[PDB]
Amino acid sequence: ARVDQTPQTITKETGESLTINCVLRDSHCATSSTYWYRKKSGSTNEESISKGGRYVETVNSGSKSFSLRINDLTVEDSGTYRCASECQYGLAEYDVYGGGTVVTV
Amino acid sequence: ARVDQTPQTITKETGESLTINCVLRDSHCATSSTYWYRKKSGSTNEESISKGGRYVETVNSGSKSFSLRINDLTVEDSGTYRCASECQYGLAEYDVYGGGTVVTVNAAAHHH
Amino acid sequence: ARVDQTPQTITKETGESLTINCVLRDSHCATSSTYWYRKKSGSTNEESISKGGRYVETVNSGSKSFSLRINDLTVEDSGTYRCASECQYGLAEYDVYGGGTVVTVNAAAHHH
Amino acid sequence: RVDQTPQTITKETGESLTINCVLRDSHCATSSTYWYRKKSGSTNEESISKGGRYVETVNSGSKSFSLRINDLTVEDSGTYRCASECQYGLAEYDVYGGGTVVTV
Amino acid sequence: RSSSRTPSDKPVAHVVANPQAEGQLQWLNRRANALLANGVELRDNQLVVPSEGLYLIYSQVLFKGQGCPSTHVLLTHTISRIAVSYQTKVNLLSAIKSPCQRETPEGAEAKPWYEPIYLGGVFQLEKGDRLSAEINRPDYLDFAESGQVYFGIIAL
Amino acid sequence: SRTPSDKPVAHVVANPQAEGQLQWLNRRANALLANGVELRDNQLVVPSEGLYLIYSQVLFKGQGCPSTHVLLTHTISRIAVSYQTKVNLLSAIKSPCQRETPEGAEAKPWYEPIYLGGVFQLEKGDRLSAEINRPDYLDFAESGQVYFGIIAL
Amino acid sequence: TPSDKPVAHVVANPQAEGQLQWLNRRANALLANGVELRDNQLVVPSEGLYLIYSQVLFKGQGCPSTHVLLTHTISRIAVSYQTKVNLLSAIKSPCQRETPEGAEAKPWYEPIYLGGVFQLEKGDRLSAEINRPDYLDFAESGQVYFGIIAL
Amino acid sequence: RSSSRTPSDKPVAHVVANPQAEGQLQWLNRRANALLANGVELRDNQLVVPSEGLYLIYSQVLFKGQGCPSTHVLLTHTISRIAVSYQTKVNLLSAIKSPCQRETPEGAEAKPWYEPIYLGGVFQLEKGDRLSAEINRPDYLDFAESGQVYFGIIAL
């Protein structure tokens, strides 16, 4: 079905950069107006991601996929990776989602 | 019988601690990759229990048995708890399940 | 009734002529598009009768009615006969059907 | 497979039909062309000859090849199912299609 | 002997179930009070959109049985779309109905039950999109009379 | 572990706790899906060109025989990159119920199984699918009554 | 990038009037690497262990009379023992009783499948046959088939 | 006056029921077109896997009765596996069939019924695994003619 996020469930080591990729399967969404949502494990409020250096958008326009990077994984690193995109055709405007959980021991 | 939950029907009081034991019967399943799932009474969606705080886990690979002690028990945490394990030998990878239900009664509040 | 064949139960002699008439009641159907279908005892194939020779079809647009005289009455042609026509008004085009059975037995042949 | 173009034809005596079939399997080639006429209403089947006046406009780009039929009276009316032999590896087969012409 | 007056219209389709067909959902258009014109094609129980634009999709199914066995029966009815842009079948309109919660009748002279389902909505469709109406249990279809099962789109 | 690996293989079994649908599972005791065969959308993906053996069994059970006259079918299909159309490779049909629902001495559970098997030449990326028309008579209450698998010979 | 070993999968011709005739020049069917189809028979080209399988689907448009018994057998006549012997066999009664008495016909379907591993030698003749070729349902997709593969 | 000419290697077995077994399912290999070689054992009507690897399991059983005594008849046929890792009998392949749908000579005579059942699948087996083909009613077996009942494995 639509939107297949590659790292769905990840278990990484303290200090290890985990890369999160989302691959679009609906050929109507654009990888240019990409959005990222994190919900840190244990909270029930969805926060946004400010991509400022540590989170790099290694978007691949060929595969209609976008990527995100973390660095020096911490020990409090707990959060569910959710990606979104602002698809747009003629009239209709919608968004699409994926799925992803992170665990750091 | 490919994973055996010992406490099938339990009745504890709010503020207690129940231990559920699971013993492996397939020598291909490992005591390292164990998982627990609960289904809250009256709901259909099965939720996945997280490892931290109230849920302490004792694992012994020698006897291939793992347990899940549940502390600070409330009356809203009554449901069917299952244990799980990841098995892998040759080209095969599968999982195994169990079953066991908990019922919690309350303790009222002495109103003078 | 969207076309009605008049003869329902017919009893003919060894080798004679059965006449089946169908009258168009829908002014959307044209007498310029006629089709015929017959059935055989226990058989499951809808066959198309051809217009020529032993199968005679007469069309008169005034009453919007057509007939089918069949001669040389073999007794293996015992079955339910339906008629059809092509109707088309505006953006719609459809066809209509009927129903009616024929039965014929044999004779003594005078082989003394 | 096979996409024979003359689906329903009821032309009048004296016409000319070009019969093209389009291949959908990348195993079938426009190399093995052939048609199986029916000669009015028969209870068997016949064939049809090629190599000269009954030649085709075979075009591999559209994966269609033709059948030039002239002076149609009543012997040039029948079911011209189309056929081709497809081959990829250890498999060898042929495929059929469909298309009829009628001249009054 | 017939005639036709001014059509002047746009893509339309209204197909009806085959009455003399066994347990299957086969759509027909060459039957009284049915339409399939102006480019809409019925390929394989599917409607082919001939041009990009907004369409209205509708369908009705009537389920009838002459008794309720005990097996928890759920009657479903869905209109789906497979698009050229996203080639996965997704539901646009759906409905579910439980025909009988009543304990398996130990004796009622069969108790014939009737349950209908209707679906309708407006959607944006693209060129070459294939719409499909389906049901889960074709053994309870009541295609006896007409207008009891149908399926259609209309270019608004 | 003491043994080596081999050639593309798959043996998937129906989900017992999915009453109402035919979901193929591979992460269950005595099931296989390895060496390149992918399970995408209830479909097996051929990992390499070659000769494969495909098989599937389904067991149908119903309570009493109603007067609906149902036809039970079971088919294995292949949609190839070479021919992008659903074609059936193996098929079988069975009519289980002739007589009407008993009006005296009722509840008559009938059981009818169906088995399919054959060898075919498949290409890379071909998606194989085993399906049935009436998934309401499935008897997955016991182990290995419904299954589906391929193995490259 | 080729493939090898004797293989065969033949399917009945739908245009075969009341008879079980095996065909090979159709889409999903193979017969290569030495296997010959002679007189409705498969000829093993090399000695080894082969996998033999076949299915036939029986259809009738009503219960005719008494009890008809449907059989389907794969037989082998070898160069070492020149008699046709049955390797795999199955019997099935398609109609139980209640031949249609006035009430309309009720088409019944009964399939039968056979499969096993056997040792075949050079020149052996395998044949799949059924007793009532008048109830054959060879309509479209492979409902009846017969094949071998060198393991 | 004997010899051999071909080697062959794959552990294989194809055993057939004993015709002189009046009321039981005893598997035999010393019959014309039957095989059991390259290490496979048959311990107490059970096949013993000689090496770990991928095997193909198949079996057919044919049931015959000369009349239906009571509607309540269930024909079952299952292939079991006991592994060294999990010492309990588990079903690998199973099938059930009901030969008699009510009736029970209410207006008929001794109506001989025949019902075959076939089982097949691929499994990964380890050294020492004991496979067993069993049936619930050993009195309805029809092994009177030929290859109608059998059971076999082959290492692919």
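Swiss-Prot numbering applies to chain F: residues 81-233, in that order.
Per the header of the entry, the method used was X-ray crystallography, 3.4 Å.
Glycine residues also receive a Cβ, built from the backbone N, Cα and C atoms like all the rest.
Straight from Swiss-Prot, the features:
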DOMAIN    F:88-233  domain 'THD'
MUTAGEN   F:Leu105 to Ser  Low activity
MUTAGEN   F:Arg108 to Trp  Biologically inactive
MUTAGEN   F:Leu112 to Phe  Biologically inactive
MUTAGEN   F:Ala160 to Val  Biologically inactive
**Fill in**
Listed mutagenesis positions F:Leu105, F:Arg108, F:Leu112, F:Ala160 screened against chain H; CB under 8 A survivors are F:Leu112
**Request:** Report, in whole Å, the straight Cα-to-Cα distance of F:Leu112 (mutagenesis position) from F:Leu105 (mutagenesis position).
**Result:** 9
**Message:** My understanding is the cutoff is Cβ-Cβ under 8 Å with a sequence separation of 6 or more in the same chain; which residues meet that for F:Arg108 (mutagenesis position)?
**Reply:** F:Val93
**Request:** Around the Cβ of F:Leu112 (mutagenesis position), how many other Cβ atoms lie within 10 Å? Please give the count over every shown protein chain.
**Result:** 24
**Prompt:** Which of the mutagenesis positions F:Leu105, F:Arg108, F:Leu112, F:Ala160 have a Cβ lying under 8 Å from any Cβ of chain B?
**Reply:** F:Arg108, F:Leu112
**Prompt:** What is the total of other Cβ atoms whose distance to the Cβ of F:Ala160 (mutagenesis position) is within 10 Å?
**Reply:** 22
**Fill in**
The rounded CA-CA distance in Å from F:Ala160 (mutagenesis position) to F:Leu112 (mutagenesis position) is 23
**Request:** Within 10 Å of the Cβ of F:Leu105 (mutagenesis position), how many other Cβ atoms can you find? Include all protein chains, please.
**Result:** 16
**Prompt:** Quick one: what's DSSP say for F:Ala160 (mutagenesis position), helix, strand or coil?
**Reply:** coil
